[PDB]
Amino acid sequence: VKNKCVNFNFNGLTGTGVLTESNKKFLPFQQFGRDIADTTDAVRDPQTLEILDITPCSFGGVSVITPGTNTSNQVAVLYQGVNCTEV
Amino acid sequence: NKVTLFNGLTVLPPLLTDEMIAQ
Amino acid sequence: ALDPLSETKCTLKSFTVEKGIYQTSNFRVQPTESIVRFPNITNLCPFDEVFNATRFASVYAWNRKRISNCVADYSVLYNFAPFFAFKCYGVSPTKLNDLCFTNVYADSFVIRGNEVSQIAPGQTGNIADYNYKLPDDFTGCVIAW
Amino acid sequence: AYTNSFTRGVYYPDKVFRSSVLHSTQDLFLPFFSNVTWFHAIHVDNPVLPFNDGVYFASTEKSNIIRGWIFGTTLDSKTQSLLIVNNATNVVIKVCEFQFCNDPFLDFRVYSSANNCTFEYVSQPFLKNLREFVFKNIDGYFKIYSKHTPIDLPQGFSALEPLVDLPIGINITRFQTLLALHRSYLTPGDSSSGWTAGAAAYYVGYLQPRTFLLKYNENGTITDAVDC
């Protein structure tokens, strides 16, 4: 399954996130891809040998904009680290 | 040009942009 | 947990909140699905020249063999043998689809029907005493057709 | 004899892709600028070499004089030895303690005692072209890395790629090399005079626990290393 926040188990490697088509080519004997700070960023599909880029699905904080209850009860909401056009 | 360059961690953007500081 | 304003009142612990922006909580989307991915591996152990041959070893020469380095799903069999006595001891059918071991030793003989009882653990007679002796402790499945 | 080893003998340790990064790894490596023992594959009677922690084996030849290796604790039938035989068709690996003499027979086609062969493996053979191999056995698995590079030992850098990772769990402490010759007489014992054969040479080095700093380029290949 692609393009969804999914829990994957690639041949014992357990993780969570969205999978996308990648543009980096591993060597034939390489199966894992690790970036700086030891975070897994890519993996080859054991059935099709096709490289997949793993990135965690969206998270962030929520902030409340208010003019004060003494004035009005209307409230706005800001989602900080995401673009909720694709929430 | 001379000076250039998670797990719950995040980076809040500054309030004034570089264009406003230049202005 | 009614509306964002109530959450702001919770965070500030005050019924009146002042004008501004307040960081109330954090959110995370969903794991909308769970997927398990395993290889295009297809080498299977050669169960067909053991269970089909045009001749089998006679008991005095009992033909041992070794199955090694292969995915073995013991589901290839259970296909043609109305095994008189599958009689597996200790492993049971489903679990061995799961386990992994260094080698599987398959021995083949031809004994007449009355003696098929003797090729088991702890039996004594001409066949199990002069011709083939299963060890006292065993994890294996005698199969006879 | 002796000869120093240049920046040679490195291998990919974790088969984990990394792009344009410096990584520090502590593992069994051949230290830079260390001497490696040299043997001539013509005549001297074949010495037995201990398998302390891992062996770096380099070979330069043009006549396919050497064709395999023998591993194990003893050449008798008491311990389950390991045998690797290369050929023009395929490579055959067996673990059932082929009974050797005071010196292993030079490859009367079969001369061994009773066998209990549990593990056997066949694949494509390991075919001026310097052939470098690393043999390791640490966690119950026997690992072989190798690389074949065009042309004593040059200053060029090349990392050994993992070829084989066998699951056999025998104890290995000694090893030899296996030579071949057509129309060769077989005797339990021969002197160091030997017989005339093609020109060949092989180098042996030992692996030690060291820290290394490896550099990965944008293509995921090791291009340089630093002995720490």
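So for chain A, numbering is Swiss-Prot's, and the shown residues are 534-620, in order.
So how was this one determined? The header says electron microscopy, 2.7 Å.
Keep in mind that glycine also has a Cβ here, set from the backbone N, Cα and C atoms.
For the natural variant A:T547 to K, the note given by Swiss-Prot reads: In strain: Omicron/BA.1. For A:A570 to D, Swiss-Prot lists a natural variant annotated as follows: In strain: Alpha/B.1.1.7. Swiss-Prot gives this note for the natural variant A:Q613 to H: In strain: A23.1.
Taking every protein chain shown into account, A:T547, A:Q613 are the variant positions, and of these the Cβ with the most other Cβ atoms within 10 Å belongs to A:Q613. Taking Cβ-Cβ distances under 8 Å and a sequence gap of 6 or more within the same chain, A:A570 (variant position) has no neighbours at all. With respect to their backbone Cα atoms, A:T547 (variant position) and A:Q613 (variant position) stand 28 Å from each other. According to its DSSP assignment, A:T547 (variant position) is in a strand. Mapped onto three states, the DSSP output places A:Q613 (variant position) in coil. In this structure, A:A570 (variant position) is part of a helix by DSSP.
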